[PDB]
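Right, one structure below, let's go through it.
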There are 2 protein chains.
Amino acid sequence: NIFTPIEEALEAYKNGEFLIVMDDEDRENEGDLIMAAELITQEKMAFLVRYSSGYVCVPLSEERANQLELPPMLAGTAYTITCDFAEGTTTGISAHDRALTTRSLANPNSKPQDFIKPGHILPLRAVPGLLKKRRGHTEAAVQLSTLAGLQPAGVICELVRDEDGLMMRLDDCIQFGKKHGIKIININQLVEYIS
Amino acid sequence: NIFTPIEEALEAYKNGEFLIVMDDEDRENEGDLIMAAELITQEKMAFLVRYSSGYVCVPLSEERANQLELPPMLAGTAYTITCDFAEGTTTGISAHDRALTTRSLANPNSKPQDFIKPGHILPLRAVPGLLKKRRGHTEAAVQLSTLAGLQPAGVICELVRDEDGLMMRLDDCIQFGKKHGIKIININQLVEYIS
Ligand SMILES: O=C(CO)[C@H](O)[C@H](O)COP(=O)(O)O
Ligand SMILES: O=C(CO)[C@H](O)[C@H](O)COP(=O)(O)O
């Protein structure tokens, strides 16, 4: 009575909804909002930023990051050099611009030269094999997109409490999901489904 | 009747208050919260994240960034490789951790090896000469800290509207300052003072 079955969650994800994603069933886990990169709108980005740390990340497969010439920031969360999609952005940081950059990272027609680096989005490199190889939120995002038949790209950020800025643990995530009509899943659940 | 005189603003800054900082007097300017890096607490970081884009940046002088071995992210806003202060942080992204990292970047006793890279704070390299050479929010932050007799390090983020995630222009910044008891200045004002 807490977690949504995966096949129902995937349909929500396919229809451009966020999912609240926990590591497993533990009450002390902190929740992330995750949705498909190609489906994030200005309004949905505004929502994500409003209720999160605002350190908005875009999980991509290593292969896709390689195609887009987004190398690891250095040579643990696998940050690439940051970026903005050049055409149609100004400040880069706005909900509109962050959403556009995120959709562009998912778009299979995007080219390396279409992006300015550094920028205001944080792409992440998901390991090949995804959740079977690393049970990270990065791998979860790309896995969800893959299972949904979408481009292997997601967008994520950590839920934070309005009251005090503490990250939302399970109880608060359940409350947030109820208030905003967002389904909750956990990574263990996803691993079980694909295994 | 909008902008606080610089000497009064500096005293507020010295006492660990944020300032709302605009480029000049134009009503279309978007506002940033800026405060001294060494003075930011868990609670003040929570506040900054709550009302901003959450893409929290820490302006440092080039000399200080060089000392801390924080090279430009690539070889426009001058991002360095991101970082977390290692000791006393866990997730890096929490208000507590982001605040600690920010204070640590200001601390003249901090050493390069004290930080993990990449991380969850975005240090920025302010150009030598600060606002006399580049009228950026990066240079403004380091200038304010310098004028306040503090370490040449600040912390900044863009104010965003709760309603729709649009960046706060002047009118909304005035409202925000009144609601939260935060003074407003502009960069042109600061340039005039130092010139
Ligand atoms: O959720 C997170 C860590 O709690 C962050 O969103 C991170 O950017 C990606 O997570 P991971 O390192 O688990 O892939
Ligand atoms: O305020 C900003 C741009 O509007 C951002 O905070 C940026 O990180 C630093 O600004 P600048 O490039 O002006 O130094």
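Following Swiss-Prot, chain B shows residues 3-77, 84-203, kept in their order.
Cβ from N, Cα, C; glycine included.
The Cβ of B:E30 (Mg(2+) 1 binding site) has B:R177, B:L178 as same-chain neighbours under 8 Å, each 6 or more residues away in sequence. Annotated Mg(2+) 1 binding site per Swiss-Prot: B:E30, in sequence order, evidence recorded as similarity to another entry.
The Mg(2+) 2 binding site annotation in Swiss-Prot covers B:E30, B:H145, and the record cites similarity to another entry as its basis. Mapped onto three states, the DSSP output places B:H145 (Mg(2+) 2 binding site) in helix. Residues within less than 8 Å, Cβ to Cβ, of B:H145 (Mg(2+) 2 binding site) and separated from it by at least 6 positions along the same chain comprise B:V23, B:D34, B:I36, B:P61, B:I164, B:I195.
Around B:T146 (D-ribulose 5-phosphate binding site), taking its Cβ as the centre, 27 other Cβ atoms fall within 10 Å, counting all chains. Under the heading D-ribulose 5-phosphate binding site, Swiss-Prot lists B:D34, B:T85, B:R142, B:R143, B:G144, B:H145, B:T146.
The DSSP secondary structure for B:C59 (mutagenesis position) is strand. Within 10 Å of the Cβ of B:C59 (mutagenesis position) there are 25 other Cβ atoms, across all protein chains. Listed in Swiss-Prot as a mutagenesis experiment, B:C59 to A is described as follows: Increases Km for substrate 18-fold. Reduces activity by 30%.
B:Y87 (mutagenesis position) falls within a strand segment according to DSSP. A mutagenesis experiment is reported in Swiss-Prot for this position, B:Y87 to A, and the note states: Increases Km for substrate 4-fold. Reduces activity by 98%.
The mutagenesis experiment B:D92 to A is recorded by Swiss-Prot, whose note states: Loss of activity. Alters protein folding and stability. Under the three-state DSSP scheme, B:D92 (mutagenesis position) falls in the strand class. A sphere of 10 angstroms centred on the C-beta of B:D92 (mutagenesis position) encloses 24 other C-beta atoms.
For B:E166 (mutagenesis position), the same-chain residues 6+ apart in sequence whose C-beta sits under 8 angstroms from its C-beta are B:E32, B:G33, B:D34, B:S54, B:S55, B:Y57, B:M175. Under the heading of mutagenesis, Swiss-Prot lists B:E166 to A and annotates it as follows: Loss of activity.
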Nearest of the mutagenesis positions (B:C59, B:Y87, B:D92) to B:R142 (D-ribulose 5-phosphate binding site) - Cα to Cα: B:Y87
Residue pair B:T85 (D-ribulose 5-phosphate binding site), B:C59 (mutagenesis position) - Cα distance, angstrom, rounded: 10
Neighbours of B:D34, B:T85, B:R142, B:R143, B:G144, B:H145, B:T146 excl. site residues, C-beta within 8 Å of centre, D-ribulose 5-phosphate: B:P61, B:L132, B:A134, B:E147, B:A148, B:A149
Other C-beta atoms that fall within 10 angstroms of the C-beta of B:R143 (D-ribulose 5-phosphate binding site): 16
Spatial neighbours, same chain, of B:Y87 (mutagenesis position) - Cβ under 8 Å, 6+ residues apart: B:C59, B:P74, B:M75, B:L76, B:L130, B:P131, B:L132
Integer Cα-Cα distance in angstrom, B:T146 (D-ribulose 5-phosphate binding site) to B:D92 (mutagenesis position): 19
B:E30 (Mg(2+) 1 binding site) - helix vs strand vs coil (DSSP): coil
